[PDB]
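Notes follow the structure.
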Amino acid sequence: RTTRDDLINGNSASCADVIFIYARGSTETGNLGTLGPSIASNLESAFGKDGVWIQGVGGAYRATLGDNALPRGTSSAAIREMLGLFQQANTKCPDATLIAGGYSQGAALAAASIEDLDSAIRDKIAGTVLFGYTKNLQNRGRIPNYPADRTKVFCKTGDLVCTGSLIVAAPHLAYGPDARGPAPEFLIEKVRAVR
């Protein structure tokens, strides 16, 4: 399913050990889009359904095409939506590990949100996967204020967004295998190490 609201609809008692917050690509479906579900599926298998909450970035993040041309790669309102969710994960379930992810504009949104995040909450994000990261070049394949060794960027050769463009080419559309395999397994590695 392309819409997951496990955290906003979640009750305390049922808090998961792991909370995954994911932002989709521009003009994608639901709040998970095309890669999000594949990544959730894999995490559910690692931790069990009761062990991980899947939470896409919806709400005010409308994932419009125009918003990629704003300064940070997405709108202010979208960043404040993802900020609030990490904020709700922090508060509703204080003892869980956060993990994060995002595709194309959603990658831009993950980056900005995490750069902005209180250090304390950010400390709790074990691993972050970016696919088709639109600020890959601008930010030197980092997320500002976040350690490289918990960041894993998937930026396929010939994906032009990875090299300062916004042209969408065939490699940009080819993160499918990555989202089923290596991207969740990195997030599973990272959680398990700290937990």
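Note that chain A is numbered according to Swiss-Prot, with residues 33-227 shown in order.
Keep in mind that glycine also has a Cβ here, set from the backbone N, Cα and C atoms.
For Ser58 (mutagenesis position), the same-chain residues that are 6 or more apart in sequence and have a Cβ closer than 8 Å to its Cβ are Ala95, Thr96, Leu97, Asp99, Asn100, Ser136, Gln137. Among the mutagenesis experiments that Swiss-Prot reports, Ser58 to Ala is described with the note: Severely decreases activity on p-nitrophenyl butyrate.
The note that Swiss-Prot attaches to the published mutagenesis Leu97 to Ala is: Increases activity on p-nitrophenyl butyrate.
All protein chains considered, the CB of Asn100 (mutagenesis position) has 20 other CB atoms within 10 Å. According to Swiss-Prot, the mutagenesis experiment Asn100 to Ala, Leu, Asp or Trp carries the annotation: Severely decreases activity on p-nitrophenyl butyrate.
Quoted from Swiss-Prot, the note on the mutagenesis of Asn100 to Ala is: Increases activity on poly(ethylene terephthalate) (PET) and decreases activity on polyamide 6,6. In three-state terms derived from DSSP, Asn100 (mutagenesis position) belongs to a helical segment.
Residues or ranges marked as active site, nucleophile by Swiss-Prot on the basis of experimental evidence: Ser136. DSSP assigns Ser136 (active site, nucleophile) to coil in the three-state reduction, placing it in neither a helix nor a strand.
Summarising the annotation, Swiss-Prot assigns active site to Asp191 and lists experimental evidence as the type of evidence. The DSSP secondary structure for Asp191 (active site) is coil.
Per Swiss-Prot, mutagenesis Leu198 to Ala is noted as: Increases activity on p-nitrophenyl butyrate, poly(ethylene terephthalate) (PET) and polyamide 6,6. Taking a C-beta cut-off of under 8 Å and a sequence gap of six or more, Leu198 (mutagenesis position) has these contacts in its own chain: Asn100, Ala101, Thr166, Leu192. In the three-state DSSP classification, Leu198 (mutagenesis position) falls within coil.
The note that Swiss-Prot attaches to the published mutagenesis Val200 to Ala is: Increases activity on p-nitrophenyl butyrate and poly(ethylene terephthalate) (PET). For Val200 (mutagenesis position), other Cβ atoms within 10 Å of its Cβ number 17.
Annotation for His204 (active site, proton donor/acceptor): spatial neighbours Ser136, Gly164, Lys188, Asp191, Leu192, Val193, criterion Cβ-Cβ under 8 Å with sequence separation of six or more. Residues or ranges marked as active site, proton donor/acceptor in Swiss-Prot (evidence: experimental evidence): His204.
Residues near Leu205 (mutagenesis position) in space but far in sequence (CB under 8 A, at least 6 apart, same chain): none are found. Secondary structure at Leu205 (mutagenesis position), as computed by DSSP, is helix. Swiss-Prot documents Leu205 to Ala as a published mutagenesis change and attaches the note Increases activity on p-nitrophenyl butyrate and decreases activity on poly(ethylene terephthalate) (PET).
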Candidate with sparsest Cβ neighbourhood (10 Å radius) among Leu97, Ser136, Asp191, the listed recorded positions: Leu97
